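> This structure is in structure tokens; I'll ask about it shortly.
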Amino acid sequence: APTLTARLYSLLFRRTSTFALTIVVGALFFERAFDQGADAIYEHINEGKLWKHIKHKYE
Amino acid sequence: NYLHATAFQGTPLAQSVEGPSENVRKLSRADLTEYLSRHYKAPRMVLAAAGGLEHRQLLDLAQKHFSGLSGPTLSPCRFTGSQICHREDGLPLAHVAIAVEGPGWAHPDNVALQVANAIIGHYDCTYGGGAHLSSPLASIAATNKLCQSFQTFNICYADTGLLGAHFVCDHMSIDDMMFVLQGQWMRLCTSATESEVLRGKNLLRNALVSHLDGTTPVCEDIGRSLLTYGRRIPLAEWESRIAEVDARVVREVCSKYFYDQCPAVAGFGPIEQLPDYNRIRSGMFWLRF
Amino acid sequence: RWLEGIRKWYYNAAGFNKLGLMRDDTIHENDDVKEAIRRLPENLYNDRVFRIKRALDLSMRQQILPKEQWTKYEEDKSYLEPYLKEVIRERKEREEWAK
Amino acid sequence: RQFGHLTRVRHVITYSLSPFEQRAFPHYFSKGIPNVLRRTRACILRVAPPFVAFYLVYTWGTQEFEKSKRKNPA
Amino acid sequence: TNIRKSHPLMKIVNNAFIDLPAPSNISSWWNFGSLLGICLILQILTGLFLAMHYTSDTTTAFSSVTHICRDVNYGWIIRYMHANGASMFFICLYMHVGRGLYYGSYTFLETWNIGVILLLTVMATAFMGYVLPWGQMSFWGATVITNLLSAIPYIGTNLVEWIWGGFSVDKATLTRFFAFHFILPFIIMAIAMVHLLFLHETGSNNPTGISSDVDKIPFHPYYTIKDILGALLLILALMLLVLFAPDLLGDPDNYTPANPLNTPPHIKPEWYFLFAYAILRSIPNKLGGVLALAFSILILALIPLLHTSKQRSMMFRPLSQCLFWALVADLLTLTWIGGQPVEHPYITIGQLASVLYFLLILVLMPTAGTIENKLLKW
Ligand code: HEM
Ligand code: HEM
Ligand SMILES: CCCCCCCCCCCCO[C@@H]1O[C@H](CO)[C@@H](O[C@H]2O[C@H](CO)[C@@H](O)[C@H](O)[C@H]2O)[C@H](O)[C@H]1O
Ligand SMILES: CC1=NC2=C(CCCC2)C(=O)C1c1ccc(Oc2ccc(OC(F)(F)F)cc2)cc1
């Protein structure tokens, strides 16, 4: 088997058509991942300070 | 010489045939005789002949005079995507030579690459065709007076080679020549047509059938084929390999060697216009296919 | 004479020598200098061309030459002076004649 | 002025590598750090002295304004 | 032949953007042009989006700006991008000018003088922009600065009231300041294009101040990729302000509405005028102070004439280098002093800094050039 970067090239990055479709798929999966991941980091840093954390007290 | 020197840099293929002046001035007779006995050996040699002769007779003559002949492996050569630019504005025309790494003697792809190189072909200012020339590179080059001359090549060595083109042009045309040439490489890679490949096939069929005319070229074909392939490949076999090539083949074969690959560039003379390597390298792909 | 100490100091402080330039490479090209350059013989011109090419390439990398390779103060020939002097001397004659 | 009409150059060779053949950061710390220190040392006592002077005239003037606003023992 | 060199629109783009011959060796100080362009476009977009929500009526004005920040969707991030974007513009401007001074790019006379005009236009724009929120510093800043023109003999007093469209900075002043502030960036964009049109006559200067025709590289990809990196760093600086300290470069008093009675403690313009504000306060006489404030900017037009050195760049010029960095440090002092109340020791420091500003430009740096020449037997 050739290296992982090489497999990525032959499958995704060689044809500019696949290169662009890769970017659009990747952008979706990155967006959701990054947002969810960064929100977690924020809300942990501000545990119990946010309306989201104290919402339960008045419902 | 520059193309090889940069293409196969840091190897024995970078070396010129004639050697540096330093060596010529210093090589003693001891060096020459040592070189001879090391490399001139019966298994690394072929006696070829063509004309009016009985094969049996040649073989017996070989016995008589070449019996005393005695009885060093080549390392592969690393191709490098590189540029050598000898800028010399004092000279009146610019020479540019560009190539990607070719497959080398043995490889069957060479036949398909020859077909592709025949499509693009060659041109100079004394050619009768002009605008009506079949090669788009040639017709564009002729009508716009881009170059004085150009040829595609495919140079074969043992495990490697130089596949590309050389052109000679006006100092203001180098960028345009490169653009049209690289444009042709891309068009064959992505979108070669059946009829133009048929033309290339027909050129190549005609090329190697009429080159082998008279005894000297035939003798040489025997001599060298035995060294490179280990046999003479008959014309009927060449024809079978050529008929096998269609538009799909030319695309797939060209895309292997040309598409998104780092070339070796050599330029000499008034080369101020000769494109920057990055621009040349970006010219090795299309943003569509 | 006595300020030769300071001239030698300034030379190294200025530091164009570190790029392998001579003083006359650093002259700002006005109309006179252009003409002076234009009048240089093949050898002196191509040296100028290379020295600058070398300096620009070094500047591009934000690097200098090895200290051995630096232009020595004493070895800095004033290569452009004879051409430039005469270009100027000529123009001043035309400017005089015009009055 | 287009490329090919800029100026006259003779007998100057330029060798270079493809960006795919080479590294983006060759000897980035190894040669980078010392070159930075050389660059910094070269310009430091041209660049720094006026900002030293600013810092001093600033911190002098600031606490001079403070002392002046205090009452004097008289 | 290609359709980049052929097509009438692409031709201009190909020559001024892609195949442009650029010196191999241009440094980070050459990024500021591109960044000024980004700033201008950034201001225009953010500005236009703000103008969809703002009103120039004196009663509703302050309210509309706050309505943007509280009720309009992402109106806050737009508003503070625009305010800090104005700061980022002026940072970019002074860095861009500094480059020109140090490397002697000002020898490109037309390019340089168009620059001076651009500077003055961005200044006029940003002065009138700061008035639009109609806070205290807005109103009182506009009042003091405008009213300096009354110091002109015979006409001055009329002139001021004609700008105002009344007897104070009021209803007609705010409305027209909105109209002028809207149109001017577009005038800037035009003049900026003429700016480059003259630059592409000569091509770029470089750090050596020695001609670079022998070693030009095409703009693409080398400087397209650098400019992207620069743009990225500009966005970082901007967003670091916008998202972590949006109030840092402004003033608090511009969060209380404009009151024609109640004067703020230490009335001052925004930071990027402070240097010239300090120069104004140095001279005891008012008309003198105005003519000094005006000459503190216009002197830029005089710089090329003051050039004495036989070398173009300061790269190879130690004495000039120091004097240049002194001039920078002095400007930093004038900015500090501009922000201070008029008292001891800030009056005397201010006087001494203003003396040194004009002394550096008109006497010391010219002398230093000629001393450097005579040290090189020139
Ligand atoms: C909105 C304001 C401005 C914009 C958009 C602008 C734009 C540009 C751009 C894009 C460049 C080329 C890239 C560069 O070298 O930075 C440039 C160069 C230049 N600008 Fe500006 N500029 C502005 C203001 C000014 C000012 C205020 C001055 C001087 C007072 C000035 C003088 C110059 C000079 C001299 C150059 C040539 C630099 C060189 O080749 O070394 N510009 N400008
Ligand atoms: C060189 C370009 C520009 C500069 C330097 C600039 C500068 C400024 C400044 C400093 C403010 C006050 C910001 C604050 O304290 O809130 C402002 C406000 C404003 N600007 Fe601009 N501006 C520019 C272009 C534009 C354009 C093109 C428009 C509209 C098409 C615009 C519309 C506004 C509006 C509506 C306000 C009031 C809202 C606010 O205070 O943020 N500006 N401008
Ligand atoms: C005894 C040792 C002295 C060394 C230390 C110096 C600081 C001690 C204070 C001494 C006085 C300093 O002098 C200080 O200068 C400034 C600026 O000129 C004065 O300011 C005054 O003079 C200037 C003169 O042009 C006028 O334009 C201005 O209208 C006026 O306010 C202060 O009112 C004064 O107090
Ligand atoms: C047009 C340009 N010319 C040059 C250099 C340096 C090197 C040589 C000359 C540049 O960086 C350069 C440039 C200028 C601006 C760039 O982005 C823009 C930003 C704004 C813009 O709009 C406008 F017109 F300026 F208002 C147009 C372009 C990108 C590149």
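Chain E is numbered as in Swiss-Prot, which gives 2-379 for the residues shown.
Yeah, the Cβs are placed from backbone N, Cα and C, and that goes for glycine too.
Take a look at what Swiss-Prot says about it:
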BINDING   E:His83, E:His182  heme b b562 binding site
VARIANT   E:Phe90 to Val  In strain: 65, 66 and D
BINDING   E:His97, E:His196  heme b b566 binding site
BINDING   E:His201  ubiquinone binding site
> Want to know which recorded positions, from E:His83, E:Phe90, E:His97, E:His182, are within 10 Å of the residue listed as 'ubiquinone binding site' at Cα; which are they?
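For the residue listed as 'ubiquinone binding site', the recorded positions whose Cα atoms are within 10 Å come to none.
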> In whole Å, how far is E:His196 (heme b b566 binding site) from E:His182 (heme b b562 binding site) when you measure between their Cα atoms?
21
> Note down the number of other Cβ atoms within 10 Å of the Cβ of E:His97 (heme b b566 binding site), including every protein chain shown.
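Within a 10 Å radius of the Cβ of E:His97 (heme b b566 binding site) lie 20 other Cβ atoms.
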> Are there residues of the same chain, six or more positions away from E:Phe90 (variant position), whose CB falls under 8 angstroms from its CB, and which are they?
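When sequence neighbours closer than 6 are ignored, E:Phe90 (variant position) has E:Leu37, E:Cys40, E:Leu41, E:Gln44, E:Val123, E:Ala127 within Cβ distance under 8 Å.
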> Fewest neighbouring Cβ atoms within 10 Å: which of the binding-site residues E:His182, E:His196, E:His201?
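Each of the binding-site residues E:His182, E:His196, E:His201 was scored; lowest Cβ tally within 10 Å is E:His201.
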> Cα of E:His83 (heme b b562 binding site) to Cα of E:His97 (heme b b566 binding site): how many Å, rounded?
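Rounded to a whole number, the Cα-Cα distance is 20 Å.
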> Checking E:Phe90, E:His97, E:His196 - which of these recorded positions have a CB within less than 8 A of a chain D CB?
none
